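Undergrad: Take a look at this one; I'll ask things after.
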Amino acid sequence: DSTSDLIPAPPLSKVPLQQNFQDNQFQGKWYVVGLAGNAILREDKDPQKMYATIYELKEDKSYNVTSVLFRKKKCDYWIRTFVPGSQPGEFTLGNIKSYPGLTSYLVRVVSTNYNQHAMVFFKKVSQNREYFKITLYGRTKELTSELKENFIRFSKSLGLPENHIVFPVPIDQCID
Ligand SMILES: O=C(NCCCN(CCCCN(CCCNC(=O)c1cccc(=O)n1O)C(=O)c1cccc(=O)n1O)C(=O)c1cccc(=O)n1O)c1cccc(=O)n1O
Ligand SMILES: [La+3]
């Protein structure tokens, strides 16, 4: 029982796909240097801490994806599987049945140079509500003003206001 009001997910026609996606070069550790989405809210009481996501390419060409977060003085690990979709750089969540209320989960790599930065679009339908987010990944915990401005411009092109765009604060715990 609830009421919720969400910015509509953009059509996938507004979400570019990285041309010539190289699955092997996308592997390894990425820091989440920016987050934007219809359920992302800027919060000054506890500013969002940086977390890291590790992509491991399996023999079957799916990714094992592990996120590491620092929560309540401990390292929290979330492991899931990204299964190759219709085109290189697109994925769906493996074993969708195992997530209560989840009916769809889509991943699209928008842009990357593999060795510094990536932007990744996520869309999911959970309890019949449609959520989307854009993750700005860095190989380091800092990125240039130009890459952050490009991320803001792309996020606003998908209908997100300033207060749905956050830059998690770098930490050392868990993600080094
Ligand atoms: O709107 C989105 N995200 C921003 C709000 C995050 N949040 C704020 C506290 C969440 C803290 N955790 C979650 C870590 C553990 N999670 C899970 O065991 C999990 C199970 C099933 C589906 C799923 O998605 N997760 O994460 C993250 O920091 C975290 C790290 C890495 C990847 C990641 O995805 N998350 O969230 C939410 O509670 C939330 C609200 C609405 C939808 C939603 O999926 N989540 O997690 C969104 C849109 C489209 C796809 C998508 O996956 N997400 O998250
Ligand atoms: La999530």
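Heads up, chain A uses Swiss-Prot numbers, so what you see runs 22-197.
Header says: X-ray crystallography, 2.0 Å.
Using N, Cα and C of the backbone, Cβ positions are placed for all residues, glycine too.
Found this in Swiss-Prot, in case it helps:
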type	residues	note
BINDING	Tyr72, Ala73, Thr74, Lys145, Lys154, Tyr158	carboxymycobactin binding site
BINDING	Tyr126, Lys154	enterobactin binding site
MUTAGEN	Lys145 to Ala	Strongly reduced affinity for catecholate-type ferric siderophores; when associated with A-154
MUTAGEN	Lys154 to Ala	Strongly reduced affinity for catecholate-type ferric siderophores; when associated with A-145
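Neighbours and distances for these, please.
TA: Following the DSSP three-state reduction, the secondary structure of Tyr72 (carboxymycobactin binding site) is coil.
Long-range Cβ contacts of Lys154 (mutagenesis position) within its own chain (separation 6+, distance under 8 Å): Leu56, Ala57, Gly58, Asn59, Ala60, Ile61, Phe142, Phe143.
The local packing around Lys145 (mutagenesis position), expressed as other Cβ atoms within 10 Å of its Cβ over all shown chains, amounts to 21.
Following the DSSP three-state reduction, the secondary structure of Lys154 (mutagenesis position) is strand.
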Undergrad: Taking only same-chain residues 6+ apart in sequence, whose CB is under 8 Å from that of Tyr72 (carboxymycobactin binding site), what do you get?
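TA: Sequence-distant Cβ neighbours: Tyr52, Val53, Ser88, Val89, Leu90, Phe91, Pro189, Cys195, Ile196.
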Undergrad: Count the other Cβ atoms sitting within 10 Å of the Cβ of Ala73 (carboxymycobactin binding site), across every protein chain shown.
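TA: There are 20 such Cβ atoms around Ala73 (carboxymycobactin binding site).
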Undergrad: Can you tell me which of these recorded positions sit near ligand 1, meaning the Cβ is under 6 Å from at least one of its atoms: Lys145, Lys154, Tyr158?
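TA: List returned for ligand 1: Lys145, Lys154.
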Undergrad: Considering only the binding-site residues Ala73, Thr74, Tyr126, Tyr158, which fall within 10 Å of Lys145 (mutagenesis position) when distances are taken between Cα atoms?
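TA: Within 10 Å Cα-Cα: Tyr126.
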Undergrad: How many whole Å apart are the CA atoms of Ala73 (carboxymycobactin binding site) and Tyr126 (enterobactin binding site)?
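TA: Roughly 20 Å, rounded to the nearest whole number.
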Undergrad: Can you name the residues of this chain that are 6 or more positions from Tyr126 (enterobactin binding site) yet have a C-beta less than 8 Å from its C-beta?
TA: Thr113, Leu114, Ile117, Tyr120, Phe143, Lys144, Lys145
